[PDB]
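Heads up: the structure comes next, in structure tokens.
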Amino acid sequence: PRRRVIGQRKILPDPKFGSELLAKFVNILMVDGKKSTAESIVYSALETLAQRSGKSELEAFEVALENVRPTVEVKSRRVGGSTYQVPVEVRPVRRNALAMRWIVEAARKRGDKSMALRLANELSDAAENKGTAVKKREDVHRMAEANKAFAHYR
Amino acid sequence: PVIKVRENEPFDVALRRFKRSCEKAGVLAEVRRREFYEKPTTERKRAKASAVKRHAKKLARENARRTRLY
Amino acid sequence: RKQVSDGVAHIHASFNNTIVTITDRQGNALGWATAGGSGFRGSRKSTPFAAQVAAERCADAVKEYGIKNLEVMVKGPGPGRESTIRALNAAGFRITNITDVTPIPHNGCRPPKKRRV
RNA sequence: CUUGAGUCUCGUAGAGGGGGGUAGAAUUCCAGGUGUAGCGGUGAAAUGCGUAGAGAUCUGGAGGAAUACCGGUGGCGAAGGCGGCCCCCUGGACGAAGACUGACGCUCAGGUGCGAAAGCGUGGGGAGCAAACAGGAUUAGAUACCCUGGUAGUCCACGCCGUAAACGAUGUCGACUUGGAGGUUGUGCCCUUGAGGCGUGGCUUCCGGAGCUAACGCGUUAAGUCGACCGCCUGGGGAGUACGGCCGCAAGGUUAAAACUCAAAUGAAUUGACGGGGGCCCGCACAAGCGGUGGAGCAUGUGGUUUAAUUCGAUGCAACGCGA
Ligand SMILES: [Mg+2]
Ligand SMILES: [Mg+2]
Ligand SMILES: [Mg+2]
Ligand SMILES: [Mg+2]
Ligand SMILES: [Mg+2]
Ligand SMILES: [Mg+2]
Ligand SMILES: [Mg+2]
Ligand SMILES: [Mg+2]
Ligand SMILES: [Mg+2]
Ligand SMILES: [Mg+2]
Ligand SMILES: [Mg+2]
Ligand SMILES: [Mg+2]
Ligand SMILES: [Mg+2]
Ligand SMILES: [Mg+2]
Ligand SMILES: [Mg+2]
Ligand SMILES: [Mg+2]
Ligand SMILES: [Mg+2]
Ligand SMILES: [Mg+2]
Ligand SMILES: [Mg+2]
Ligand SMILES: [Mg+2]
Ligand SMILES: [Mg+2]
Ligand SMILES: [Mg+2]
Ligand SMILES: [Mg+2]
């Protein structure tokens, strides 16, 4: 907005693991205000992922996030009448949010049957670093590299 | 704008001196002005405008800006 | 194959392009590089970053000659004019002298006509 | 007769004019060295140039044009105009003290001369730039703007032309009328005690009083108060055109109408609105996001077509599940 530095809104942590990040993921996943359903799906996915990959639900989830967060995105600065795609360093809250968003979209795309199954598969893929959300991040980075000449001349 | 880096002079410092020397010389300005042919009339007109604006601004600041702004 | 230790870096920095040319102190060129050959075209090759990577490329090219000291002669009005020298220093030469050799006439030949844009 | 006008003496500053030398920087080209795939250009490209070795870089050479910094609302000139340094020829302005002539003055129709740039003739010269022209883009088109080239011309000699927003849009000469701040160039005194204090001339920039003006503004360099002489105007268009004359190699210049036609055309300022003006600011205006519509079936309203009738109204946002 023009004249607003509004206060960030309060998100409660999810009951199973007490995690704010996990709560945010659930919110992003949710559709039509159906939170209960979203949390069930997220928990199912986490449980399967933990069983498949290892340590905990939260550690596995974190690993996936680490492989899908973007360091740099691009904006379109339009000053000389034409638009320069400029790179820009993506701040941490955005990095988590964007990564989560990408993961959920990839999961939605994916061909497995249950949503939980798709989510688990996608997360595992992210952890390995051979999935589609990861591909998306790679594409974003590639664009930033291409437009690196317009990095610190905005 | 010749510069020679003295003994124990940092590189950044050397760069700073070089830039300052160039600015003082006025090389970039000269090149930019000599990029295209300014007509003599254009040069005269620009000079006149610069003189008028400078004089007017100075008068306004010193004499006109001697009042209570608030 | 030869070694010289001390070169001159001629940074021709026009508005469109940056040419870097390392030479022996006498005038004979060792290696060169441009933002164009460095992989930038148009809006991208007329930038400081392009000049920097051109400089890096030039340094790499003349690595065979083992050049340690280097004096830089900057020419023209350019987006680099600084990036190139910074890059060269980073690439790791001792910058000894930095000289501007932009050719100003003493009211000589007529320039081309003014662009109407 | 000496107060206007001029002469002589001594200095002063000046891109004033004419002629002839010369210097350095830079562009172009040529030859050679080094060296390798790009250069150039643009909003982005392409034409163009480059592996037949370009661009870059160093050396040498050729040649033409123009004189960075100094450089200034600085200076000089009647105006046009004049810009590196040196010499030769040469015009004017200004100050100082005197001396001299003794109204010799001001203006000027015809006339005469000078008169940017472009243009013309003849002979040179030709680097850069660049009408015309060519190709590439852009575009609906693009006989333009932009890009790459490029010939007259720009330069020199000597002739012509004779015009410009040739403008201060302000004819020349003279006198008189409150001020302030500068620039430049003389000169008198003050110890120049220092770059400095007080005068007195010339040219010059800005601001401003009275007065003037339609207003804008001008304001001791008047657009104020006056005197002499000249030039010019009499509604917009037709028209600075036609015809005639004169001048010109030509392009054209100069002098300069009439019919016909309209009731306006203009100047300055005011209030709005508008601007691909400028500054500041807001709004789900964009941005960041989430979900739709536009595809499908159906509901409903509208346009249309059909009908005997398809009642009438709403119909850019701000009509179209609206009156209903
Ligand atoms: Mg050009
Ligand atoms: Mg003189
Ligand atoms: Mg004079
Ligand atoms: Mg006459
Ligand atoms: Mg001429
Ligand atoms: Mg001729
Ligand atoms: Mg000829
Ligand atoms: Mg040309
Ligand atoms: Mg052209
Ligand atoms: Mg006339
Ligand atoms: Mg004039
Ligand atoms: Mg007139
Ligand atoms: Mg007269
Ligand atoms: Mg005034
Ligand atoms: Mg009439
Ligand atoms: Mg006529
Ligand atoms: Mg006639
Ligand atoms: Mg949006
Ligand atoms: Mg539909
Ligand atoms: Mg339809
Ligand atoms: Mg409708
Ligand atoms: Mg109806
Ligand atoms: Mg109706």
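Numbering of chain A is taken from Swiss-Prot, so the residues present carry the numbers 2-155, in order.
The way this entry was determined, per its header, is electron microscopy, 3.0 Å.
In case you wondered, yes, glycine gets a Cβ from its N, Cα and C as well.
In the shown protein chains, 14 other C-beta atoms lie within 10 A of the C-beta of A:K36 (mutagenesis position). Quoting Swiss-Prot on the mutagenesis of A:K36 to A or E: Defective in ribosome assembly.
Listed in Swiss-Prot as a mutagenesis experiment, A:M116 to G is described as follows: Significantly decreases affinity for its own mRNA. The Cβ of A:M116 (mutagenesis position) lies under 8 Å from the Cβ of A:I42, A:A108, each on the same chain and at least six residues away in sequence. According to DSSP, A:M116 (mutagenesis position) sits within a helical segment.
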